[PDB]
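Below is one structure; the comments refer to it alone.
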Amino acid sequence: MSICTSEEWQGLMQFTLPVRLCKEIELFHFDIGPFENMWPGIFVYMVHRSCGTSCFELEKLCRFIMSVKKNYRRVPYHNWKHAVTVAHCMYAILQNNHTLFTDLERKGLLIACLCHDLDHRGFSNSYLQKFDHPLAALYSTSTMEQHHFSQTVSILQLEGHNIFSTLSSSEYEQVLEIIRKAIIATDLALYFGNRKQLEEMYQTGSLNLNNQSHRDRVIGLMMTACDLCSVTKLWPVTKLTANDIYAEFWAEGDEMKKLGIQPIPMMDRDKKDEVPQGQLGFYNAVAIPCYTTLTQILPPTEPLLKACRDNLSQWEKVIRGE
Ligand SMILES: COc1cc(F)cc2c1nc(C)c1c(C)nc(-c3ccncc3C)n12
Ligand SMILES: [Cl-]
Ligand SMILES: [Mg+2]
Ligand SMILES: [Zn+2]
């Protein structure tokens, strides 16, 4: 594991967020894009506002964040910027549904979101579970997600990085379990079944947040919603992020080609023309249903569904040639 320097965390400790950002960070639509240097500080701020200034020891939190950043790779999409975008969306959901979640869950989710794609290499689970890379042998299913959780624990195990050490033995194992299930939920393969079960529970009136299995599922859907959140930004931001997503997809197709294997259209750079149709397909089958079910369970999350609907409309315009 890569460790942060003394200057990085001490600098973060000293960091103060400008006044104008305080109001904007509360909004679902907020884009972290223009404030790169402020990203670690934005996370500290969100943790302090949701959990409290004394929830974690400042020094441990700043060492933890700075080492988490160092363990994200310089890949086009599944990087540090993605981690912070996902954490911000979680913050907006938690702020708008505050008392539905325990202090331990809010702490656990904000941390899980920042750590959810730790050490990502820009390669899918399918790629690993085919050309049997060591990771797929270690983790048969949700390959990268089990690795992201393993990396989260290894960062906590670094000297003076354990932010949860002050919790009781029961609360510490609970927080890790919240984190583990949250990170596993970000395996898109699991989302489809999770949303269907949630749709059924809500529709029949079976859904019950005091039921731990129901609670685990709702958290899971929140994880997908935060993971997918670039589809809820303003069109220029959404469009530019989509270019990073496909840069990784095409690079996977390129590595497949070098190894003598034909990639799917989505991962084929010689098939760029099919992208708008693939995105419409993605919004209709994955994104729109995700935000629709989430809005049903947590009504204050409706602006995410509206923003996703606007971007679906922008992909439709691209298709018709407008
Ligand atoms: C066909 O269009 C896609 C296929 C796909 F599989 C994943 C896609 C995706 N289009 C978008 C916009 C997108 C966003 C924001 N996030 C993800 C995502 C979620 C989980 N794991 C990896 C990715 C890339 N996707
Ligand atoms: Cl690493
Ligand atoms: Mg992931
Ligand atoms: Zn992700």
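Please read every residue number as a count from 1 along the shown chain.
Backbone N, Cα and C atoms are what each Cβ position is placed from, and that goes for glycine too.
In sequence order, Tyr72, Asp117, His120, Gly122, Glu248 constitute the residues six or more apart from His78 (3',5'-cyclic GMP binding site) in its chain with CB-CB distances below 8 Å. In the three-state DSSP assignment, the secondary structure recorded for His78 (3',5'-cyclic GMP binding site) is coil. Residues or ranges marked as 3',5'-cyclic GMP binding site by Swiss-Prot on the basis of experimental evidence: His78, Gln279.
Summarising the annotation, Swiss-Prot assigns active site, proton donor to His78.
For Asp227 (divalent metal cation 1 binding site), the same-chain residues lying six or more positions away in sequence with a CB closer than 8 A to its CB are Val86, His116, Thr186, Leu188. Residues or ranges marked as divalent metal cation 1 binding site by Swiss-Prot: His82, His116, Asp117, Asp227.
As a published mutagenesis entry, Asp117 to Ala (Swiss-Prot position 830) appears in Swiss-Prot alongside the note: Loss of activity and of zinc binding.
Under its mutagenesis annotations, Swiss-Prot gives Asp117 to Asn (Swiss-Prot position 830) the following note: Reduces activity 1000-fold. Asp117 (mutagenesis position) falls outside any helix or strand according to DSSP and counts as coil. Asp117 (mutagenesis position) counts 25 other C-beta atoms within 10 Å of its own C-beta, drawing on all protein chains shown.
According to Swiss-Prot, the feature divalent metal cation 2 binding site maps to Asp117, an assignment based on experimental evidence.
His82 (divalent metal cation 1 binding site) is surrounded by 22 other CB atoms, counting those within 10 A of its CB over all protein chains shown.
Other residues of the same chain near the divalent metal cation 1 site, with their Cβ within 8 Å of the Cβ centroid of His82, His116, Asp117, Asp227, are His78, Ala83, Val86, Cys113, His120, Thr186.
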